[PDB]
Amino acid sequence: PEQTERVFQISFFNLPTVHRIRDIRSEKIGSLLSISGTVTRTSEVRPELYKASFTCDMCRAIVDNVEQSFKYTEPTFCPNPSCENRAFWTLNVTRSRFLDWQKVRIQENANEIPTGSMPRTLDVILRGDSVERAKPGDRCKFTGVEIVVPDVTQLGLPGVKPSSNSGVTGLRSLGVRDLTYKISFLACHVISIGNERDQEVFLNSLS
Amino acid sequence: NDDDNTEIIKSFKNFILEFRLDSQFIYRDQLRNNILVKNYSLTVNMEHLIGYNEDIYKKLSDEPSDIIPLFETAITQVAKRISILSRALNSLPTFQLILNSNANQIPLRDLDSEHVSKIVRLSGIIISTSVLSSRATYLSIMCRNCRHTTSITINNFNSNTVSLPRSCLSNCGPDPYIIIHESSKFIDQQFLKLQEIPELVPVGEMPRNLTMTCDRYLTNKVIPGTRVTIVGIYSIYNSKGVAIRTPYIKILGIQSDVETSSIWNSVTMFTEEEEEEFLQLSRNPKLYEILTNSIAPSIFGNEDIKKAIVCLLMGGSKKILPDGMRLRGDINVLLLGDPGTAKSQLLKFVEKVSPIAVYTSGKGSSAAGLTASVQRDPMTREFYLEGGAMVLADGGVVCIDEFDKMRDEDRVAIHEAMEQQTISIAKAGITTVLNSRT
Amino acid sequence: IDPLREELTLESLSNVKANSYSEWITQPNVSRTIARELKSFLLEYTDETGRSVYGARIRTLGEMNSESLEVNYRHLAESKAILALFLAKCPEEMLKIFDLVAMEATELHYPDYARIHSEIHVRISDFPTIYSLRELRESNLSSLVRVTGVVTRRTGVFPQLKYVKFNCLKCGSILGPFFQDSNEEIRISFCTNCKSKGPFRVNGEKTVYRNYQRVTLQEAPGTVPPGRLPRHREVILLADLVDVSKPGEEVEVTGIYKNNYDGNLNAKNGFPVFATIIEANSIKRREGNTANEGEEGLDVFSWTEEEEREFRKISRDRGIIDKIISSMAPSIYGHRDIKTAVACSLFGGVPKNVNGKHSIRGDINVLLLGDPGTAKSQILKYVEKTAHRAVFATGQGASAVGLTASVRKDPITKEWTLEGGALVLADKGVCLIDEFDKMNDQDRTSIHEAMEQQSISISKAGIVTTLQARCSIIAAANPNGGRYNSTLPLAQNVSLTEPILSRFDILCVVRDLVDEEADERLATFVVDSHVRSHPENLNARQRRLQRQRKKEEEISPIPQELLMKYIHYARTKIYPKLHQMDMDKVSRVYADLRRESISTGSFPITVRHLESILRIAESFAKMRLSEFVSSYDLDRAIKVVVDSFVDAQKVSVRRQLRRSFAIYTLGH
DNA sequence: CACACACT
DNA sequence: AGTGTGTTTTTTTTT
Ligand SMILES: Nc1ncnc2c1ncn2[C@@H]1O[C@H](COP(=O)(O)OP(=O)(O)OP(O)(O)=S)[C@@H](O)[C@H]1O
Ligand SMILES: Nc1ncnc2c1ncn2[C@@H]1O[C@H](COP(=O)(O)OP(=O)(O)O)[C@@H](O)[C@H]1O
Ligand SMILES: [Mg+2]
Ligand SMILES: [Mg+2]
Ligand SMILES: [Zn+2]
Ligand SMILES: [Zn+2]
Ligand SMILES: [Zn+2]
């Protein structure tokens, strides 16, 4: 198991400008932004599958590292070009890759808002190290990539009902029902923006 | 095996026709009885079945679910053979089987994931009874475009239900056979809920309840709040959580754990004899003092008090005048005195003597709607009328505790109800009036 | 060596020599070698004993006729540990292998014990690491680990399809039975007869059914950092394992970290989140005391037949009653009469029933009046943990609905549901009552009602249920102003109702008297309590142990655990009977009781007081532990009750009454 | 029951 | 072209 590559996460500390709850416009997509959010509710740890395997028993062939954007997505066909099947795919839970995630939402503070704006809550993506790094109920200084998050149930994946806006022509990735979005941020690094009563511990720890 | 199944049916009819004791074939006896009074139902004891033939009983125990319909068919054929002249569907309704086990009763608590679809013997107290629900014994259908009309005779012995017919079956569609609900013959079913053995008192465990079903000659036999020793097959169906389905019971026999007889329809189970000695006790004036002394054991006296109690329990006669008026029969006795004087004890004893009403307490009884509370039904936002104590006490001599401790204001609402001998409610836009003979 | 079903050396078995660990374990050759080693150490490996403790559990569970097969996870790492690591990494397959080896051991120790349980479970007790819900990482997935949670749901136990046979409507009448994970639908969606997709239905052929009980878990708030919401992971109980607990009782268990899919979770989250479960291979409660081995496993306390022989031996020893009086709450110096009362309440009277319906309570309602700071709450705390089944009533905190009987509207089920009445919790055990003289009066009347019948009857919100309440209760009260005035009548010293003191069989009053040398002893005694309480002082702990041993010698000669087991033995087997009695002694007693209530300092004496005396006699006889009541023990019961009555009187009449009863007092 | 979608 | 699937605050009642 050690041979299997351990995924890379690169957290950015000491970033020049902190945009805080302000800024965060649409023109920037996939952009590195530093936000001084006041995250007091956070979320629960979530497995957040990264990659996985598929059985596709009737071809007997096996995928490797299936990636899905936001909704559980299956291979386009059976891994074997023979018995290529757009009808059936079954998970093989073999290439299972997971990143402990916590949908932390940040409510804006009281200061730095001119006119009593409500504590606007923006969910922020969190990583397993970041989840443990982040202490909930505490306002945090954090930065990371600002990605466009689509609205839920929009994909025509099986099980989840597709969300039946304006769209382009010439696309064929999703020809019908269009799609709608609700952007959320991803923070690569997070820091908080805002005992030991034993004789041996006292002697060793104290200067 | 269908021929083998018919052979098993023949074996069962050989059982019933040639099982006798002292030359007496009890089965044909109850058969002719159920012919004279047309109850298409038959009672059998499995001990008798084992005595006649173990093998048939074992086949029963293997999978009763489908053995029972064969037995019902056998009984129906037997009734046709006996009660109908030779060479003379729905012409004769099918008889249904009644069984008494006398085996051990597994508690409702600690029932296993095993015993699925297995005949079991239990006991519990009813907490709720469902209204009647018809069941398609016979089904009348027509093939829509094909116009083909056919008969279906579905039994309630599977699982859930049989799906509607598919294809033409001699395209007419995935369900051409549209049910015409006129020739189709139905039998009512009733759902039951048993509390687990109030005597078992599983310490710290909320009493689990299971659902049941009853057939036309089983439904409405007993009321809620009454304990019954049941003999019915353990039953499972899907409510709509993986591979878990609703546990319930399909009953093959009903016996009263409380053992109390049903609503007395004046049929004298005491018969002429017991009532004859009852009148003899009435004939002998000394027996009045006998009843007086017998009431309230260990009380040490208070005999005139006991006489008053006996008279009250005895029931004052309600005379209905030719006028719109009507003489008020029942009376309510008032108990005032020093505490620790067995007064509440005597009340409890008297209520135990006469269960036509229910012992309660003021604080224990809901202040609102003591006579009859109004509650919002879970599936109807309208606040329905729930029967309060004096609804239950109606038709019964009732004892209640802590009158003084009770809030006075609603006790005012009690005197009017007892005075009128009814309970008139116009609250919440609902003008129902219920009798209070207590 | 074989490609499948092989036997190899332990070392070649240990190293996967393959890219994937789980794939290497997947080889049935490796599995069979592990099976050989498993059977080998199961009986052959007799750790620390001449006999294999696992073999001892075998045919003992056979005698128990159960399916668990507890392992303790020890003697596994101790037995070459490769199997231990293999289990810790990829359990499920070698759990199945353990079930097989259980089969062979089964038919070995007990032939024909097969077909009793078609399977024999694995029960992995204990674990190297306790872990936390905050500790659950993607590494922890699909690995059995001990956890630290609080049971919350305990859903209705449901039989679940151990095997499932899926068949299509058109082609397959019956298809082969395949195992069901009970976590999600198998949904094969393929017919052996029809290659094309078709409508599928379950097969009517019967397959095995196993119990199913879902429970929500919760991290311990004390262990949880402040201000942090504990995580909640779902756990499902299975057959031979369901109904092991009570909701909120809280447990630590080792189980595989199941992971499942559900599209609704992704929808509400907008992300490829995957639903995670655990189902403990073995269950053990976490009561939270962690004092001893009782914490491990389920519940606490014990019962020993050697202990009951000791109880018999002390029972025939005389002076046992006085030792018990000294035994109850030794940490409260003095209060000899109070100790007597509370101890006999712990023993409790003999329940009596007449004609089936007429009944007499076997429980004792102690009324205590105590000055503030008189250990009343601490007396109650010593009382509890001594009578096993116990409850505490804060008095002011509880109410009429809360303590006696409560109904709770349940939005999740959509109907009114019963809420646990704390007095129902009192039922079957001792009932502690505190701060009662200050709490609500309507609640007091509710308690009166409940105690009168030893049962609580509630008819509201469509719930007409009635619950038995068999509980020996002990009310704690403070005098008017905290100080009882002996010259003042008791009723004037009491801010509560007359009827409640009437229904109370035992009255207790605490007063402050001169007791100088006694106050010396009491202050010294509290100093000693502090000193033994202080960790800072063979060693210091040894001298603390020896001083508590000697104090146990003077007071509480029986050990407190031995004491509570003595009480358990008394309730379980001892049932003293009034076969012999003194009718006219009690007659003259109640006669003297009369024409005394005429005194302004005297409360009325009624029949229930006499029944109280009778049940005090029963409690004394149970305290004597003889199966037959003793006349003179009953005499001491009379003495205690009459002394309580005399104390209840005004001091002015109290002296005249004590002279009058002196004709009774000397007989004791 | 029975008619717009999404491929069948 | 197969065949599947979806639409009908108030007011007592506690307390
Ligand atoms: N005359 C009597 N004969 C026999 N037992 C009696 C007598 N008077 C009182 N008792 C006993 O004293 C107990 C006290 O009565 P309870 O059943 O508690 O109810 P109660 O007499 O109504 O008391 P209150 O007023 O409710 S506190 C009775 O249960 C009897 O066991
Ligand atoms: N005789 C005694 N021996 C030892 N401690 C005692 C004694 N009497 C009172 N105490 C102490 O008094 C304290 C107060 O007890 P508590 O019941 O809480 O008081 P209150 O009387 O205010 O209800 C306890 O900590 C207990 O140890
Ligand atoms: Mg009373
Ligand atoms: Mg206290
Ligand atoms: Zn394929
Ligand atoms: Zn047709
Ligand atoms: Zn098929």
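Shown for chain B, in order and in Swiss-Prot numbering: 20-107, 129-199, 203-213, 235-304, 320-517.
Looking at the header, which is where the method is noted, we find electron microscopy, 4.5 Å.
Yeah, the Cβs are placed from backbone N, Cα and C, and that goes for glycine too.
Over in Swiss-Prot, the protein carries these features:
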type    : residues                                                                       : note
BINDING : B:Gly416, B:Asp417, B:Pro418, B:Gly419, B:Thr420, B:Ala421, B:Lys422, B:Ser423 : ATP binding site
MUTAGEN : B:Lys422 to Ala                                                                : Loss of MCM2-7 complex helicase activity
Binding-site residues near ligand 3 among B:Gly416, B:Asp417, B:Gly419, B:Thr420, B:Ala421 (Cβ under 6 Å): none
Neighbour count (Cβ, 10 Å) for B:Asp417 (ATP binding site): 10
Residue with minimal Cβ packing [other Cβ atoms within 10 Å] among the binding-site residues B:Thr420, B:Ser423: B:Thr420
Number of Cβ atoms other than its own within 10 Å, given for B:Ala421 (ATP binding site): 18
Those recorded positions in B:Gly416, B:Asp417, B:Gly419, B:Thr420, B:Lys422 whose CB falls under 6 A of ligand 1, listed in sequence order: B:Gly419, B:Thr420, B:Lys422
For B:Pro418 (ATP binding site), the number of other Cβ atoms found within 10 Å of its own Cβ: 17
Nonlocal neighbours by CB distance (under 8 Å) for B:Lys422 (mutagenesis position), same chain, sequence gap 6 or more: B:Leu414, B:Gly416
Residue with minimal Cβ packing [other Cβ atoms within 10 Å] among the binding-site residues B:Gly416, B:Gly419: B:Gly416
